[PDB]
Amino acid sequence: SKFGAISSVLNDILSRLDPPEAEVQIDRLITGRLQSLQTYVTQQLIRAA
Amino acid sequence: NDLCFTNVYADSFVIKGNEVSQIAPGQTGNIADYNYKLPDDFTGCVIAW
Amino acid sequence: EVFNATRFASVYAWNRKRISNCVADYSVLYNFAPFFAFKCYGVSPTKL
Ligand SMILES: *[C@@H]1O[C@H](CO)[C@@H](O)[C@H](O)[C@H]1NC(C)=O
C-alpha cells in the first residue's frame, strides 16, 4: 500500500528522490507500516490471551 | 533575542539576484551545486540586500 | 531541439513531443536555460 506517498516500494523511492525531499515520503511509509505492525501485534496479543 | 547559541557562522558572499532564491537547503543550480551547498539540516538564516 | 525552438506554440494549442529511445543527460537542459523555476513533483532534479 502506497500509504499516501509516491510509491509503496522503498528501493525505488530512495533512488527516484533525493533525501531532503524524500524523507517526508519515507516517514509516511514508516508511520503506515508501523501502524499496521501495531495492529498486527495487538491482534496477536489478543489471540494469544 | 531570546535564544542561546553555542557558536555562530557568518559566511558573506556577493552574488546575483536569482542566486538569492538559489541558496536554500536541498537546492540546485550553477552556484548551489559547485559554489555553495547549504547543509540539508540547516538551522539558521540567510540575509540578502 | 526542444529548448532552442523559435515558435513555441501558444498555450491554447500546446505543442507536445514524444521523446524515446535515447540517452537523457539533462546537463544540456540546465545550461540551455537561465532557470527561473524548476519545481519538480514526482522526481527530484538532482538525481534525475
Ligand atoms: C539553438 O540554440 C542557440 C543557443 O541559444 C540559439 O542561438 C539558436 O537560435 C538555436 N537554434 C534556433 C534554430 O533557434
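Going by Swiss-Prot, the residues shown for chain A are 968-1016, listed in order.
Header says: electron microscopy, 3.9 Å.
Heads up, the Cβ atoms here are built off N, Cα and C, so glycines get one too.
A:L981 (variant position) carries a helical DSSP state (H, G or I). Over all protein chains present, the Cβ of A:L981 (variant position) has 14 other Cβ atoms lying within 10 Å. Quoting Swiss-Prot on the natural variant A:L981 to F: In strain: Omicron/BA.1.
Just so you know, the Cβ of A:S982 (variant position) picks up 11 other Cβ atoms within 10 Å once every protein chain is counted. Swiss-Prot documents A:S982 to A as a naturally occurring variant and attaches the note In strain: Alpha/B.1.1.7.
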